[PDB]
Amino acid sequence: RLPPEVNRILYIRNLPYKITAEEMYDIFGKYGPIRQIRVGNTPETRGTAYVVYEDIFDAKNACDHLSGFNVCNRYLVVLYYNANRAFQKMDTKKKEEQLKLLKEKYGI
Amino acid sequence: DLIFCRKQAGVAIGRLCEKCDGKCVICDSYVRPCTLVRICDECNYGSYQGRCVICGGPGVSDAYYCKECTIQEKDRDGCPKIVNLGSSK
Amino acid sequence: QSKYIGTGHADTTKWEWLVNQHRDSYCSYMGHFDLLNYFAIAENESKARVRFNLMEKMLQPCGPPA
Amino acid sequence: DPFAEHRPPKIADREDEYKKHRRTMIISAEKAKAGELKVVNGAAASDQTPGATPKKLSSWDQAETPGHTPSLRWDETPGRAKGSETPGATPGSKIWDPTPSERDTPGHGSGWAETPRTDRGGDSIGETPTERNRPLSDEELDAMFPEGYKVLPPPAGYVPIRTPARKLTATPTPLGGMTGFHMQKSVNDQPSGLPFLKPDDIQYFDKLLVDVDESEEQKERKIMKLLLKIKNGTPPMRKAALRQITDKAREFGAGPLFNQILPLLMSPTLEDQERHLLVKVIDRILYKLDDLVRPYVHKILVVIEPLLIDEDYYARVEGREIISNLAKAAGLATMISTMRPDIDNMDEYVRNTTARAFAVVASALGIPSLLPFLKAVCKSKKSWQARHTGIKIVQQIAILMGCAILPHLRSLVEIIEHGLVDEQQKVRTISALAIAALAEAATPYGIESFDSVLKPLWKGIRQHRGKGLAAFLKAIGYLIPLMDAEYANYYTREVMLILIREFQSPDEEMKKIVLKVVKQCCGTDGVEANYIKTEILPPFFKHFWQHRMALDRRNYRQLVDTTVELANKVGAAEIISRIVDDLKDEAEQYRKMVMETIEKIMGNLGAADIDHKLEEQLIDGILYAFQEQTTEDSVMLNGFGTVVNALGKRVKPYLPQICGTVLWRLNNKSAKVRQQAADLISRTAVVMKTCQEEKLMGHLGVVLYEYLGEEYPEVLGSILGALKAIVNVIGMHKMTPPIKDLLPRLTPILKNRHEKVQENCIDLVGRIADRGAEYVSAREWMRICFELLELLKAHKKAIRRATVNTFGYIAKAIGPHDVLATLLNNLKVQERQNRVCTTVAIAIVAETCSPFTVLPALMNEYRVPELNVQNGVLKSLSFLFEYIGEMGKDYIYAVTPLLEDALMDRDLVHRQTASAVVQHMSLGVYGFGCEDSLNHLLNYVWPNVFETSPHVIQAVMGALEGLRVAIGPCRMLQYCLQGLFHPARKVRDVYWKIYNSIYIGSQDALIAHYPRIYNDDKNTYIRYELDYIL
RNA sequence: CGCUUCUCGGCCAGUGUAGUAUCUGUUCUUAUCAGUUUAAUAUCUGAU
RNA sequence: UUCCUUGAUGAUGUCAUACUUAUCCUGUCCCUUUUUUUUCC
């Protein structure tokens, strides 16, 4: 019962440049536990933020009600974040240690 | 994107569709048909049996060359079976 | 054009252009029966020794490159 | 939603569940033996990779011949660093013992991935003995987000409530709340912007929500949103922006680009068009960048390869085009070293596609380049999945390269045999399948190359159950045509059994197969007629001819074919006899099928066989079908036409019933069906004639004549058509609506705007104004002229085509001066009008009475100051000489001075078009002796040589080529000497391009015309021969 | 309904692919040398 | 023996308008058909 494209990430915009993690964490806090957040602190990305939850259906409830929701005088653009794309700045890796670990304790 | 195959010139008579029908192939023209078209069955085979030497439809006739391209002797170069520079199908 | 020999380009060296026209001179001389016979008469040999000689001089003419 | 209605008829998804992983894709000499123990050792150190080692040793069998290129290919596959080390050490041990007688990283990441899936799947294997939602790490999170974001904390009390959130998501999901509004100098207009941004796309073009300058790279990214002007906006924007990016190729470099496309060519919401365009950008920049794309290549295919698997054909052909352009564009060893690891990738999809990739890259770089690689793969002993792939590869190679596979056939096969015996099934399956495809390109040939294949195959045939079984057939069937009908004889006789027993399966893969087989088995010269008549037919018509089949597409065709060939053998009446009775079965597609089948058969075999009674059943049928047509379709119509034209005067008793229906239908039934019956007349004209049923010709002539007042276009069109074909049978002076009535009756129609009308009309008018043409008093004609003239607004070619040819026909009827004077009316002030086809009138006209008349009018009319009509007259000469040929030996003089003026500038166009005149003249005159002048003109031509303007140049190339044949080389070459070595580049560029064009033709002539050239120190440039004097 | 007489009226702003041409606006003639570059310039690349 | 105004380019700009290819405006669907072999006198 869900469209496949939407993901635990949301792109979130129309923010002020004063605005508070306190406000943020609270408001978004409704739908579910926050995996974490990012805020564009940079010359371009000042004004926008990413939000990610421990579940999608969390976020679903989010983009549902928070759609066009208000803060200050602004309306927040509320979008399911794309993915893939430019990440590979971070190389795939970090297996070896870990998968040896599951290899070890559980022996499995 | 659209250019010749120029594979070797066999004995296979050329085949043209409705659309292309009048055209002397390289001079693009209707003028003075005289002499006849040959292409490689490599170019011309199977689903290409009687296929257009241009568009990919069934051949209803046989391209004749102009005289213009004749005295400039171009008809004797590699077989003018146009390949889209994707595959030929 | 490229796979058709004797093609030039603007980087064409003196030497190459001339060696070209040498060779082509030759496949003409093998070609045109008479012209050949002409040579044969002048410098006295066989027709053959002519053609043979020529087909020696084919790769060389002018001598080594630069 | 309604917007979801009219927006969905914009675009649409098209795709299966299966193809939707796409969303999941995240972006990017016995000591030769014991030697193999060595090589294996050292590389294994530098674990376990197989087909590498095999691409290495796979250079053995050319023995003595292996070289540097080993370092090339291997150089990419391993890190080009270790490369030198190894292949150097090898070349040493090889020469000696010859006497004395990121990539690696990447694969590491793969073996990672599946080791992981093993850990989890096993965790629910012992957990079941006990996805996208999988939790995340901060190392992982930073990589996914681009650069340039802070993570936060609001508070450990804040993030504590967050930690409390879930537990308090159920907890405070069940607790108190509701929300209350209260009844009671704004600002902040958000900038959402520059042609337009869909809502979703914000995510990409977000940085065009900022408005700044002074940032440098970021000014290149922020300038590359020129895309959006590609993706959305107006057509002209798309155009201009598009070039602006093309010439900016070299500059920004691939890296930034593909960084900024592949998101979009990945866009979950992408269109059709937007897709296709963004492909266009990928090709176009790939005409440029070559060495550049290397690091991006895989990072391209990942998007593209899905293109291969598309419902849209034109999609595919684009895809292939660019995968070549890439693969050839990049290097071979690039392509390989790139694309191993997708072979063993868990998903069958990515394999599948990965093959078709290798198919394409192979069409690019030739098989034999790539063989030792493949041949390595199919001998990979790690796992089969590869081999399943590598074999597939063989196939799609087969399909693509097709008829050209021929030479390496033997090698390819020599790969694939080692499959058929395999323990795993699929590998058998696919394998054989390939053999099939091969043979289907090997038609007919290379039989014994397949040779060593058979004897398993035949045996395999026996023992099988299932899809594989019929596959092996798919092969054998495509073999048999390749055998000797004595050997083929035997082997055939074995198969036709299993074929029998197998008609009946429910499998459709099956029925396709066994079907196409019969085409071949009993599709043979060396097979006996009766035998088919007995064993096969009755089954055949039984199980196959059924309504399952024809509803599907392919099966429809393949069927028709097959049945046809059983006709080509056992005769006609046999088949047709059994399927006649089904024209009267209700459902269409079925009927359509029987109908076309018959049509062909009496196409090939001829009517002559058919008996009588059966025939009554035909025509009764072919009406009964024809009377009920869901759409109007060519099928029943043609199928009929052929029926009649085959039956010839056997047909005659049947007319009255025909033409009876022809009329009855013709009327009513409201107009949609009308055009059909009309055509029906169109095609059966000839039959109504020779039999001499004239009362019929009274009927048709006149009653059609009435409809010509019909207002629907799509009737009137077919109506005229009928008239035309009616004219081609009964001559003019016997026409029952005698032309005087008719031809004017047509005349006013020519406004009709709608297509099919303008076509059949001008066609008709043409025939009649050609043939009779006396019947109609001149005045009427000149009305026709002044009506034709604007038929030259036709979007279409064919209309203008016959249009012109008519213009001529009447121009004959009357006489020239006027009709060109009238054509001469088109003017330079407009343009689109009298664009050229009019000129073509001036030409054809100028033939059809002695042009020797017309020139002075024309020439003089180049005086007029209006520029574009000037150039018009120039082309007039162009087509003019092209159409006259020899005759030019006269009026040449007339034009020559004019060519001098026009050829001297006003503007380019003068020089372009005029020069073309020089061409067609220069050919036409050939070798009658008028050169002198043509030499003269050559001058005023010559300087034009230099320009970038593509039309001007390819024009000039036209000129000098022709002029060569007219003047001869020697003169030409005497313009082209000085140019060759001229210091500058610019000139040498060209004078070379010319001298080539001179050179290829008439190379044989030249020899004479190379001048003497003084011999230097190291060399002799004087050809001493010619000076031998007797 | 037919015939006769009288009165009135009628007719002889299409679309798509490739490509060139031509105006105007804006910036530079401005310090030396070293490399790239050009037919030669120009242009581009460094430091006082 | 004691003296005027001027021409021109090149480069960078998404302004403007003419125009060129018998281009283009209808052809066109056909081997994408992919799965851990598994259709019973």
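These residue numbers are counts, starting from 1, taken along the chain as shown.
For this deposited structure, the header notes the method as electron microscopy, 5.7 Å.
For all residues, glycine too, the Cβ spot is worked out from N, Cα and C.
Quoted from Swiss-Prot, the note on mutagenesis experiment D:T65 to A (Swiss-Prot position 223) is: No effect on interaction with PPP1R8. Here Swiss-Prot notes a mutagenesis experiment, D:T69 to A (Swiss-Prot position 227), with the remark: No effect on interaction with PPP1R8. Per Swiss-Prot, mutagenesis D:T77 to A (Swiss-Prot position 235) is noted as: No effect on interaction with PPP1R8. Among the mutagenesis experiments that Swiss-Prot reports, D:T86 to A (Swiss-Prot position 244) is described with the note: Slight inhibition of interaction with PPP1R8. Quoted from Swiss-Prot for the published mutagenesis D:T90 to A (Swiss-Prot position 248): Slight inhibition of interaction with PPP1R8. The mutagenesis experiment D:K426 to E (Swiss-Prot position 700) is recorded by Swiss-Prot, whose note states: Does not affect the stability of the SF3B complex interaction with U2AF65. Does not decrease the affinity to RNA.
Overlay of Swiss-Prot annotations on the structure.
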residue : record               : DSSP (3 states)
D:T65   : mutagenesis position : coil
D:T77   : mutagenesis position : coil
D:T86   : mutagenesis position : helix
D:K426  : mutagenesis position : helix
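The two recorded residues, D:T90 (mutagenesis position) and D:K426 (mutagenesis position), show a Cα separation of 38 Å. With respect to D:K426 (mutagenesis position), the closest of these mutagenesis positions in Cα terms is D:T77, chosen from D:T65, D:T69, D:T77, D:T86. D:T69 (mutagenesis position) and D:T77 (mutagenesis position) are 12 Å apart (CA-CA, integer value).
Taking every protein chain shown into account, D:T65, D:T69, D:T77, D:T86, D:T90 are the mutagenesis positions, and of these the Cβ with the most other Cβ atoms within 10 Å belongs to D:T77. Within 10 Å of the Cβ of D:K426 (mutagenesis position) there are 19 other Cβ atoms, across all protein chains. The distance from the Cα of D:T65 (mutagenesis position) to the Cα of D:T86 (mutagenesis position) comes to 18 Å.
Between the CA atoms of D:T86 (mutagenesis position) and D:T69 (mutagenesis position) there is a gap of 13 Å, rounded to the nearest whole number.
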